[PDB]
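S.K.: Below is a structure I'd like to ask you about.
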Amino acid sequence: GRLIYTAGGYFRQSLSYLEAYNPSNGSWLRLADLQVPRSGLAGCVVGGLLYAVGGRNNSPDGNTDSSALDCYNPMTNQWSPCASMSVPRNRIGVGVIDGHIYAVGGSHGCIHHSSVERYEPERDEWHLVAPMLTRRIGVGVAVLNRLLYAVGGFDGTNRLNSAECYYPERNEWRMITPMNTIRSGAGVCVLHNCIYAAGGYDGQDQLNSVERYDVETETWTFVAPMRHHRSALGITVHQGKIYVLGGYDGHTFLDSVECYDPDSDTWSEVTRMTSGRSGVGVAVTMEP
Ligand SMILES: CCC[C@@H]1CCCCN1C(=O)c1cccc(-c2cccc(-n3ncc(C(=O)O)c3[C@@H]3C[C@H]3c3cn(C)nn3)c2)c1
Ligand SMILES: [Cl-]
């Protein structure tokens, strides 16, 4: 059985929680806290290990952007530090290709990064790769057919509908078709042949809309909207369904977890997180 792991997040201050949800029975398990509270991070998995990447510790005693990479082993219930990134990256996006972690964009104070770097677990080393064509924080990242996509975000001045693709063997970014909606702090994932962008902030409102990019047609199509408007949501895929976790709706730090069934084009409520929060990192791996 595989669990949906939610790491960190924000309610009043940045959080250290690691909790795991089991779709097979509705249960939540609280696991070992992150060593350092963080929101605006990303989660990913490589080799059955959960990684927490970037973020920011928003705390009453100071706000510190994170260049940290930390590894959680479900077999031991222990977090271990890895090599830090070249730069702090709050409101980060990440994607995994060929067992390597790409860290994309994010902020360091008023610096909005276009830079991108790649982590190799076997060497515990980060190396920079070609930068994006656009500065993006709150960037959605996903991987399809061993290509890396950076979707929407905030460039320092404007929220973006634009998106771009990284071609690893050319070390090159190229724009793709823009979304039909400006989205910053959306949830972005892959399902089947499509990149999905769910929710986010358009500069005026938190969004419930959802659209998907078919790489074969190079077009974006809206699907059913989520039941809750949400920015700074966590998103992942478990057994062919998209799950979205928490976020912010202009009013509440959501505990809502919803899931999308692509065959029925429907969202449904599945569970509540143990407490409302935004800016989590989420990924899926084996039970502890
Ligand atoms: C730190 C509290 C303030 C924060 C931002 C305003 C709404 C409340 N709050 C959060 O709950 C929160 C906390 C921690 C992290 C994140 C977090 C995570 C990942 C991406 C982003 N991100 N990257 C770009 C943008 C943007 O503004 O363009 C965003 C903000 C989410 C977008 C938003 C703005 N507003 C009014 N509502 N939503 C933010 C959020
Ligand atoms: Cl923040």
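Using the numbering of Swiss-Prot, the residues shown for chain A are 325-612, in order.
Going by what the header records, the deposited coordinates were determined by X-ray crystallography, 1.9 Å.
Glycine too: its Cβ is placed from the backbone N, Cα and C atoms.
Copied straight from Swiss-Prot:
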MUTAGEN   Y334 to A  Impaired interaction with SQSTM1/p62
MUTAGEN   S363 to A  Impaired interaction with SQSTM1/p62
MUTAGEN   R380 to M  Impaired interaction with NFE2L2/NRF2
MUTAGEN   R380 to A  Impaired interaction with SQSTM1/p62. Abolished interaction with SQSTM1/p62; when associated with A-415 and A-483
MUTAGEN   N382 to A  Impaired interaction with SQSTM1/p62
MUTAGEN   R415 to M  Impaired interaction with NFE2L2/NRF2
MUTAGEN   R415 to A  Impaired interaction with SQSTM1/p62. Abolished interaction with SQSTM1/p62; when associated with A-380 and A-483
MUTAGEN   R483 to A  Does not affect interaction with SQSTM1/p62. Abolished interaction with SQSTM1/p62; when associated with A-380 and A-415
MUTAGEN   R483 to M  Impaired interaction with NFE2L2/NRF2
S.K.: What's the number of neighbouring CB atoms sitting within 10 A of the CB on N382 (mutagenesis position)?
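M.R.: Taking every protein chain into account, the count is 20.
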S.K.: Taking ligand 1 as the reference, state which of the mutagenesis positions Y334, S363, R380, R415, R483 have a Cβ closer than 6 Å to one of its atoms.
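M.R.: Near the molecule: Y334, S363, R415, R483.
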S.K.: Could you check which of these mutagenesis positions, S363, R415, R483, sit within 10 Å of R380 (mutagenesis position), going Cα to Cα?
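M.R.: Close mutagenesis positions: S363, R415.
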S.K.: May I ask which of the mutagenesis positions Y334, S363, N382, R483 is closest to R415 (mutagenesis position) if we compare their C-alpha atoms?
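M.R.: Answer for the nearest of the mutagenesis positions: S363.
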S.K.: Taking DSSP as the reference, which of helix, strand or coil describes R415 (mutagenesis position)?
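M.R.: DSSP assigns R415 (mutagenesis position) to coil.
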S.K.: Which of the mutagenesis positions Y334, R380, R483 have a Cβ less than 6 Å from any atom of ligand 2?
M.R.: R380
S.K.: May I ask for the distance between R483 (mutagenesis position) and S363 (mutagenesis position), taken between their Cα atoms and rounded to an integer number of Å?
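M.R.: Given the Cα positions, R483 (mutagenesis position) is 20 Å from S363 (mutagenesis position).
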